[PDB]
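Trainee: After the C-alpha cells below, expect a handful of questions from me.
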Amino acid sequence: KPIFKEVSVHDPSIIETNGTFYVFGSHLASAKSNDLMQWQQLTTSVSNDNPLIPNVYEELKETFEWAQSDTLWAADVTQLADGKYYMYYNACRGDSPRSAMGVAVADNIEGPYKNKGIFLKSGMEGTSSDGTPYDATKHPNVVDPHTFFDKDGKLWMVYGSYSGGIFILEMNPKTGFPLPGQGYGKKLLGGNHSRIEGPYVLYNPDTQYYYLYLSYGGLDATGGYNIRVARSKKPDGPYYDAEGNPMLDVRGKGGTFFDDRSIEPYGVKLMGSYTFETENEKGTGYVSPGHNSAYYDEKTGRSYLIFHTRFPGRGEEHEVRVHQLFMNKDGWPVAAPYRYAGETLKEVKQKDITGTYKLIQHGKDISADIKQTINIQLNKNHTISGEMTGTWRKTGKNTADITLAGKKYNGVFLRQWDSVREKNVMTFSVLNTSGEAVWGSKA
Ligand SMILES: [Ca+2]
Ligand code: NA
Ligand code: NA
C-alpha cells in the first residue's frame with residue numbers, strides 16, 4: 001500500500017532535476033523526493049548552519065538590513081541554460097512591504113548558493129524601482145518570485161504579494177537579472193492591498209494556454225486561503241477566468257485594505273478548506289491550502305499541483321501536499337480530490353460510477369468555513385438525486401459531464417487512494433463556468 005513521508009516547507013516551489021524533485025519555500029526551507037510521496041526534509045530555517053547558503057547572514061547581509069528581518073520569504077529556484085541553479089530570494093519586514101529581492105547561484109541543486117546581488121526593492125521612503133515615489137497601493141511588494149521559461153524559450157519572472165498586485169518582468173537568460181528599463185515590470189492584476197499572492201505560471205502544450213495560479217485570502221487557519229487559476233495565450237497576459245473576466249480588473253476598492261469582497265468574483269477557484277470527515281467516518285481534510293507551484297511531465301502529459309496546507313484541528317501546523325491536475329473539455333484544470341499516490345486517468349465503466357457519493361462544493365468565496373459534505377447518488381438512469389438533484393454522463397474514456405442544481409460541470413472520473421481510510425475510492429472532480437469546483441468521493 002502507498003507510503004507517505006511528510007515534510008514542512010511553507011510556500012513550496014517545485015523543481016525537477018537529476019531525476020529528483022525538490023521544493024524550496026520560505027525560511028530557506030527545502031525537501032526532496034523521488035516519487036512525490038516520500039519526502040526527505042533538507043533544511044528548515046535561516047541560520048548560519050543552513051547548508052544551502054553558508055553564513056547566510058553575512059552572504060545576504062544587504063537584504064536582511066534593508067528588510068529589517070531575520071528570515072527570508074518564498075524562494076524560487078530555476079535552472080538556466082548554463083546548467084546552474086538560480087535561487088530568487090527575498091525578505092520582507094512583515095508589517096509593511098519593506099522588502100528586497102535578489103538572486104544567488106549554485107553549481108549544484110543542494111548548494112552552496114552564492115549571492116549575485118539585490119535587484120528590486122520595495123517600501124523605500126522615496127523614488128521606487130520605476131522612477132516614481134513608492135506607493136504600495138499600485139506598486140508590488142517584491143516577494144514571491146516564479147522565474148520560468150515560456151514555450152519559445154524566453155525567460156520571465158512573475159512575482160508579488162498583496163500591496164499593488166502581481167507583476168511580470170522579462171529576464172536575462174545569461175545573468176538571471178531582469179532586462180534593464182522595466183521598473184517593476186508589467187502589471188497582470190491587483191491593487192489596494194488585495195489578499196492575492198504566490199503567483200505561478202505553467203504552460204500546457206495540449207491546451208495551448210499559460211495558467212497563472214494564485215493564492216487568495218490569508219495563509220493562517222482563519223484566513224480563508226484558497227488556490228485559484230486564470231489563463232492567457234501569452235505568458236505576460238492578459239489573463240482571464242472561465243467567465244471571461246479580465247484579471248487586470250481585480251483590485252480592492254480605493255481607500256481600503258484587504259477588501260476580499262471585491263476580489264472574490266474573479267478567478268477559477270480550484271481548492272479551499274474542506275473535510276470529508278463525518279461523525280461516523282474518518283476522512284481527509286485541509287484548512288487554508290495554498291501558495292502552490294505546479295509541474296508538467298513532458299514524458300506523459302501529466303500535471304501536478306504542489307502546495308502547503310494546514311488541517312482541521314491542527315492549528316497552524318502545515319505540510320507539503322501534491323494533487324494531480326486534469327484538463328477538462330474547456331481547457332481548465334481540475335484537481336484530484338485525494339493526494340497523489342501513483343494514480344492515473346484510466347478507462348472507467350458505468351458500473352464503477354453508479355452509487356452514493358460524499359460531495360464537496362468549494363464555491364467561489366474567500367472563507368474560513370471548512371466546507372462539509374452532503375450526500376448524492378448517481379443513478380443508473382443518469383439522474384442524480386439525494387441532497388442535490390441533476391444528471392450525469394460520461395464522454396469517452398473518463399470524462400465527467402455533470403449537472404447539479406441547474407449548473408453544468410465538466411471534468412473527470414478517477415479511481416484513487418484515500419490515505420486516511422486506506423481504501424480505494426471512485427471520485428469525480430469537475431468545474432463549471434463560474435469557476436466553481438465540485439468533488440465527489442464514493443461511499
Ligand atoms: Ca512561489
Ligand atoms: Na535565524
Ligand atoms: Na523554479
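Here, residue 1 is simply the first one shown, and the rest follow in order.
Header entry for method reads X-ray crystallography, 1.9 Å.
Even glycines carry a Cβ here, placed using N, Cα and C.
Pulled these from Swiss-Prot:
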- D11: active site, proton acceptor (ACT_SITE)
- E197: active site, proton donor (ACT_SITE)
- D11, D95, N141, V142, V143, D144, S161, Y162, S163, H193, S194, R195, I196, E197: substrate binding site (BINDING)
- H291: Ca(2+) binding site (BINDING)
- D11 to A (Swiss-Prot position 38): Loss of arabinanase activity (MUTAGEN)
- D144 to A (Swiss-Prot position 171): Loss of arabinanase activity (MUTAGEN)
- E197 to A (Swiss-Prot position 224): Loss of arabinanase activity (MUTAGEN)
- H291 to A (Swiss-Prot position 318): Drastic decrease in arabinanase activity. Does not unduly disrupt the calcium cluster. Mutation does not disrupt the calcium cluster, but it relaxes the geometry of the cluster, resulting in a more planar arrangement of the calcium ion with five of the water molecules (MUTAGEN)
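Buried or exposed, and what's around them? Tell me for each listed feature.
Mentor: Counting Cβ atoms from all protein chains shown, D11 (mutagenesis position) has 28 others lying within 10 Å of its own Cβ.
Of all Cβ atoms in the protein chains displayed, 28 besides its own lie within 10 Å of the Cβ of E197 (mutagenesis position).
The Cβ neighbour count for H291 (mutagenesis position), using a 10 Å radius over every protein chain in view, is 29. DSSP gives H291 (mutagenesis position) a strand state.
The C-beta environment of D144 (mutagenesis position), restricted to residues of the same chain at least 6 apart in sequence and closer than 8 Å, consists of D11, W73, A74, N90, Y159, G160, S161, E197, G198, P199, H291.
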Trainee: Check each residue in the chain of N141 (substrate binding site) that is at least six apart in sequence and keep those whose C-beta is under 8 Å from its C-beta; list them in sequence order.
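Mentor: Residues satisfying the criterion: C92, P97, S99, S122, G123, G160, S161, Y162, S163, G164.
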Trainee: Near ligand 1, which of the recorded positions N141, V143, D144, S194 are found, taking a Cβ distance under 6 A to any of its atoms?
Mentor: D144
